[PDB]
Number of protein chains: 2
Amino acid sequence: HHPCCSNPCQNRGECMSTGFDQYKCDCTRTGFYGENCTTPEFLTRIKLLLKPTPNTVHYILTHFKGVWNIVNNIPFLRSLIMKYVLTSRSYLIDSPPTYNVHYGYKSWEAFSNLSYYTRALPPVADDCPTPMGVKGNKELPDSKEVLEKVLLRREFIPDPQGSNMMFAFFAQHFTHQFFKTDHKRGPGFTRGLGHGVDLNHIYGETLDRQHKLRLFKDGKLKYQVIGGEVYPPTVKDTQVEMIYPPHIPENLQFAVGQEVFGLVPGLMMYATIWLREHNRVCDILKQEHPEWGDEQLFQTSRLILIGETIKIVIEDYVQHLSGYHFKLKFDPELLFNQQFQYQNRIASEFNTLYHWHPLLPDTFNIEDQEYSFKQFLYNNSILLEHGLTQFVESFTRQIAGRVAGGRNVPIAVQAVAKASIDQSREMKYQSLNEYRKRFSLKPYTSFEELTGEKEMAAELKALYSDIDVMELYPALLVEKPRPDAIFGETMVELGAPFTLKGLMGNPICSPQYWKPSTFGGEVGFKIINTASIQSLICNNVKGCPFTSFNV
Amino acid sequence: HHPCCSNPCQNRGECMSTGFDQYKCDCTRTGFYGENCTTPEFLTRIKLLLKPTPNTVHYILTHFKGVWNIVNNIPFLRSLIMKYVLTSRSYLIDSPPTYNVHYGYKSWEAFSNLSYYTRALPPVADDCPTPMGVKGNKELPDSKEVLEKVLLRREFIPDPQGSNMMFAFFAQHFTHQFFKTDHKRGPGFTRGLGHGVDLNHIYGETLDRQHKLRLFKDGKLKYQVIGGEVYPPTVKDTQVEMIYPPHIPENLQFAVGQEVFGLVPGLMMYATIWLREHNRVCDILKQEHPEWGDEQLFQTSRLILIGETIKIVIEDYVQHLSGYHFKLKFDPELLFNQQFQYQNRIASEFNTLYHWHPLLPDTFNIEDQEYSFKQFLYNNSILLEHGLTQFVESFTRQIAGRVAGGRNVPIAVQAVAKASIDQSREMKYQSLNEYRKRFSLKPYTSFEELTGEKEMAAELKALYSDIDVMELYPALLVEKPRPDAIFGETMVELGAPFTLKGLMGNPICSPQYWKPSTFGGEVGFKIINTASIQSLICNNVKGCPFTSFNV
Ligand code: COH
Ligand code: COH
Ligand SMILES: */O=C(/[C])[N][C]1[C](O[C]2[C]([C][O])O[C](*)[C]([N]C([C])=O)[C]2[O])O[C]([C][O])[C](O[C]2O[C]([C][O])[C]([O])[C]([O])[C]2[O])[C]1[O]
Ligand SMILES: *[C@@H]1O[C@H](CO)[C@@H](O[C@@H]2O[C@H](CO)[C@@H](O)[C@H](O)[C@H]2NC(C)=O)[C@H](O)[C@H]1NC(C)=O
Ligand SMILES: *[C@@H]1O[C@H](CO)[C@@H](O[C@@H]2O[C@H](CO)[C@@H](O)[C@H](O)[C@H]2NC(C)=O)[C@H](O)[C@H]1NC(C)=O
Ligand SMILES: CCCCCCCCO[C@@H]1O[C@H](CO)[C@@H](O)[C@H](O)[C@H]1O
Ligand SMILES: *[C@@H]1O[C@H](CO)[C@@H](O)[C@H](O)[C@H]1NC(C)=O
Ligand SMILES: *[C@@H]1O[C@H](CO)[C@@H](O)[C@H](O)[C@H]1NC(C)=O
Ligand SMILES: *[C@@H]1O[C@H](CO)[C@@H](O)[C@H](O)[C@H]1NC(C)=O
Ligand SMILES: C[C@H](COCCO)OCO
Ligand SMILES: C[C@H](COCCO)OCO
């Protein structure tokens, strides 16, 4: 078998076979040397001694509220700290990207072919004696058994951070522009060839689809008016393909950028909000530029919405998730004197870690109704019936489920959770502890350490035998959460670098794009730099209801 | 008409219309302010004071040969200066890219759509009152008159820098992997979606084509043996489509990565040399790695050949063109502590400036034969008749034509030269002086200043009337050359940033790729770092004839 099966190279050293039974570690620029890249250089020694752990930094960022209140109001300091946040997270991501599901070594194919998700760790080689390389049993435990024993919800566990359904559906809507797995090809393939925040879930992945969605007057997107309210146009009207069961009535077959967004009225809520926002920004730009044509209105509005999206994701969405007292800032200028690559390739593991199934409630509570999954799925009539204002008011008040801490996956989506496990295995993912090392975390030394409790840990112990072959995805959902938090350490330490890299990597953050003229002048630039989840709702939903990502 | 038609914003300020008759300039980070971005900040004043002209720096780099001999032998010093060369040129190229033929403003469409060449300057708006904006006559002069008066060769003018046919065919072969105009869409579109040095002209642009060219044993490319010599395989054998006239026999339809390389036996010469090189590197890698399969052998060989190509282009090809006594260095590590974007998008103007028609001789002289263009075109029998060794010996000794200085386009390709002019106009290129300003050069203030002589200048004056509406492409070919040089200032000052960006922007130059393990270990890595045009020929051409890019 492949001599690198055991993953012998540490500290980001790269493993290469040098014969049938021999390997060589390439320790270049790792800060370590020796056979397995485990002997630290002197400066590396010092650095390691001084480095606080991720849990320590998390403690600091979530305490001393008085101090952060001062820091937050000293722009120089706020900028200083945010600069540090951006730069330290980014170093963990290979950019230009490297591996993918078919290439455990760098290749022009893996670099150039955008149909692949990229990989933060190379796959376990096909001929390794065990699924995780050399450790563990010949087969991993039955995925249904892992699912039933430690993932399925017994009783709803609410998020102690107060995340609500506005949050849950924003997470789903936002991330499905770049997690678009191409199941015709396989789980390691994506249909999202822009690999980031291009808002294809609003505008369409292809030019053909975009043009069917556009009005070609005033830069705007097509729409329909039902009971005096603006909604996306129909499939019949646009000839845009959408996934809908055959029985859905014509006028409820809403057509939007992302073909799966008819699946859940919570997605169509945001689809409708962002469609209205696009047209609103068209109106503003036309006021500023009576001389502009439809094409420039459309394109400039799209760039503005991309900026608004990134703004909201950082200052509302990530802000909420982080639990930090420090106020995060979206400010491309902070990187202009830093080394940083304005590009991004979506990693398969980023997709996997974002399978936040436990967020989903047992029922969807709108106004005085409590809809089951069966009632809610593919049912845009609920959106029409209640209207956006009531959707916002209701989802803002409904709490979502805790993601870490175990046993909180709703049985309604059990097949999705099992598939997350099965697909990780098909894609030959390395173990939890290999991923922890890859992101500079200490490997767990026991199952009890992983979960922080005894019952689930004993079940995992009997299932997996060795903590070093525990899998990434189930581990994320059973991990001991941070104190009163929605996530554990692994989720945050992998998720944050992928996220900040996907946001800041966008060309609109680069110096030649980040200027008022890109956005039609100071008026457009201001729309981006003042964007918030509250103003998005206030501008586009009748009655300007209060909203936020916490109950 | 568009109020930015006059190109009012200077110093890279960005022009935006603000009503039908008004514009505003965005002076962000230009170092200037004021209505047209012409008022310098104080720092800017200081910089412009201590900034030597490109002609001054050229003088320094092409004199004091004894001093440069010292410098070239002090690795620290050589590195410092090469680092400066790389970084100063870099800043002139927008990366991530901005405009294209259809977008004179930034847009997601121009950013994301790889089928376009990008644009260093936006196109002149469709409704401008003159072709160059507002200056000049309502129509540009007849392109036939420009061609006949100042571009067509009377007597052959040899390159005083001594460039030979090995050089001219290397230029064509190398650049045609990323200048691949998609004529069914238009001159502003490319089929080269890799936008750089990906060696698609050897391996094919698509996976389907690559797989048809590959042997699938030992990592190798398919080949044929004729009279004991290795050549590319046939169209019949591979089912690879190639462009050939109907009268070419089956056995002479060589199939290579780039569909057009059957056009010219000098291109097939290099195609054969590089195919041999790939298979040679496969043999070396297999010796190092008896455990590797075909796929990894093939992929790793490709990365090595990409590295070899960049190495040769910098240290032999650009070295020769430059005329510098300073010894240029291919060393990705020079950029690792610098701000630099590892990506590239091919500019239309980079394609246009590379239409080095005047390089071509009146006849192609191999052994004791002198082939006409009609005899030479599409005639791979010439290659088989003389063999590669004789091709190399002959083309190494045949001098090429001077590109700048005027009246040196061979009549055989007059239609190609006229097309360069016409297609620049179709793509609505701004004027020579706009491009000069765009690349920090002083606008020419007369036709005489442009040409350095009186006769062609007075022709051009009669044709164009105003030096500020002189066109870029014909100006490159008539420009006053540097002393005894192949090119004038404009060609170099535009071509060098585009070139160094296209070379260093490659992912193999990034720190996660530039490691021996990427290239199968220290032996594979050393192939890149010791590559040269001479070694490429020595290893792959019977007899190891001497070669270089000068006669
Ligand atoms: C982030 C939060 C989130 C939420 C709230 C959510 C809510 C819901 C929901 C009802 C509200 C339903 C019925 C589903 C059901 C599904 N989800 Co999610 N999903 C979420 C994150 C994801 C991600 C990430 C993917 C994978 C994307 C890909 O590759 O297509 C996904 C994929 C799926 C798939 C495709 C299965 C596959 O193998 O790719 C189904 C089915 N789902 N999910
Ligand atoms: C750099 C030197 C160079 C040389 C030596 C050279 C040598 C020769 C040669 C005989 C040896 C012949 C018969 C031609 C003839 C042609 N050249 Co060149 N070409 C060169 C650089 C280019 C470039 C660059 C293009 C545009 C490429 C595109 O968009 O495909 C080009 C395009 C062409 C075209 C198509 C026109 C177009 O609009 O693309 C023809 C025909 N030609 N050339
Ligand atoms: O789509 C999949 C999973 N496989 C395709 C393959 O797809 C390529 C993927 C995976 O290799 O990588 C990225 C490539 N994208 C680009 C832009 O290069 C994809 O093309 O493409 C192969 C070749 O096109 C397909 O294999 C073909 O081979 C046979 C011909 O000998 C056919 O009979 C096959 O059915 C198929 O057409 C492969 O299916
Ligand atoms: C490099 O890593 C290998 C593991 O892949 C080390 O070999 C192991 O060493 C431990 C402790 O010394 C033993 O318990 C194992 O039995 C060894 N396994 C194998 C497969 O050899 C090796 O010692 C490391 N090299 C260095 C210099 O530390
Ligand atoms: C890149 O842009 C080109 C030019 O707009 C696109 O080509 C057009 O595609 C539409 C359908 O989407 C066709 O109807 C036109 O015939 C095409 N025009 C030309 C000039 O070729 C191309 O689709 C775009 N590429 C992507 C990936 O969107
Ligand atoms: C919705 C949960 C259905 C579980 C069906 C499979 C039961 C196997 O799971 C068992 O469930 C018990 C009850 O929570 C636990 O006490 C055990 O630790 C667990 O192993
Ligand atoms: C869809 O929602 C409506 C309420 O708008 C509800 O009455 C209906 O039963 C739902 N449909 C299904 C199939 O559950
Ligand atoms: C700016 O340039 C325009 C040319 O369009 C010129 O008319 C005007 O005087 C300039 N303004 C200043 C302040 O120099
Ligand atoms: C092709 O080249 C051969 C020499 O190899 C020459 O004899 C022949 O005439 C050429 N063909 C044409 C059409 O000129
Ligand atoms: C999962 C990740 C957590 O970030 C929180 C701290 O940055 O954010 C969402 O993408
Ligand atoms: C035209 C340009 C000149 O380069 C010389 C660098 O000093 O090179 C093209 O690759």
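The chain as shown is numbered from 1 upward.
Just so you know, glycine gets a Cβ as well, placed from its N, Cα and C.
Long-range neighbours of B:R89 (substrate binding site) (same chain, six or more residues apart, CB within less than 8 Å of its CB): B:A496, B:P497, B:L500, B:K501. DSSP assigns B:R89 (substrate binding site) to a helix in the three-state reduction. Look at Swiss-Prot and you will find B:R89, B:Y324 tagged as substrate binding site, backed by experimental evidence.
Under the three-state DSSP scheme, B:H176 (active site, proton acceptor) falls in the coil class. For B:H176, the entry in Swiss-Prot reads active site, proton acceptor, with the evidence type experimental evidence.
Remark: B:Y354 (active site, for cyclooxygenase activity) has B:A171, B:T175, B:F179, B:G495 as non-local neighbours, by Cβ distance under 8 Å and separation of at least 6 in sequence. The feature active site, for cyclooxygenase activity is assigned by Swiss-Prot to B:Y354, with experimental evidence given as support.
DSSP assigns B:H357 (mutagenesis position) to a helix. The Cβ neighbour count for B:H357 (mutagenesis position), using a 10 Å radius over every protein chain in view, is 19. According to Swiss-Prot, the experimentally introduced change B:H357 to Y (Swiss-Prot position 374) is described as follows: Impairs peroxidase and cyclooxygenase activities toward 2-arachidonoyl glycerol.
Under the heading heme b binding site, Swiss-Prot lists B:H357, citing experimental evidence as support.
Mutagenesis annotation in Swiss-Prot: B:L500 to A, F, P or T (Swiss-Prot position 517), described as Slightly reduced activity; the structure shown retains the original residue.
B:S548 (mutagenesis position) falls outside any helix or strand according to DSSP and counts as coil. Take the CB of B:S548 (mutagenesis position) and look out to 10 A: across all protein chains shown you find 16 other CB atoms. For the published mutagenesis B:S548 to A (Swiss-Prot position 565), Swiss-Prot gives the following note: Decreases acetylation by SPHK1.
The Cα of B:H357 (mutagenesis position) lies closest to that of B:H176, out of the recorded positions B:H176, B:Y324, B:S548. With an 8 Å limit on C-beta distances, none of the recorded positions from B:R89, B:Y324, B:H357, B:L500, B:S548 reaches chain A.
According to DSSP, B:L500 (mutagenesis position) sits within a helical segment. Counting only same-chain residues at least 6 apart in sequence, those with a Cβ under 8 Å from the Cβ of B:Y324 (substrate binding site) are B:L61, B:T62, B:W68. Separation of the C-alpha atoms of B:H176 (active site, proton acceptor) and B:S548 (mutagenesis position): 20 Å, rounded to the nearest whole number.
If you draw a 10 Å sphere around the CB of B:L500 (mutagenesis position), it holds 22 other CB atoms from the protein chains shown.
Counted within 10 Å of its Cβ, the other Cβ atoms near B:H176 (active site, proton acceptor) come to 22, all protein chains included.
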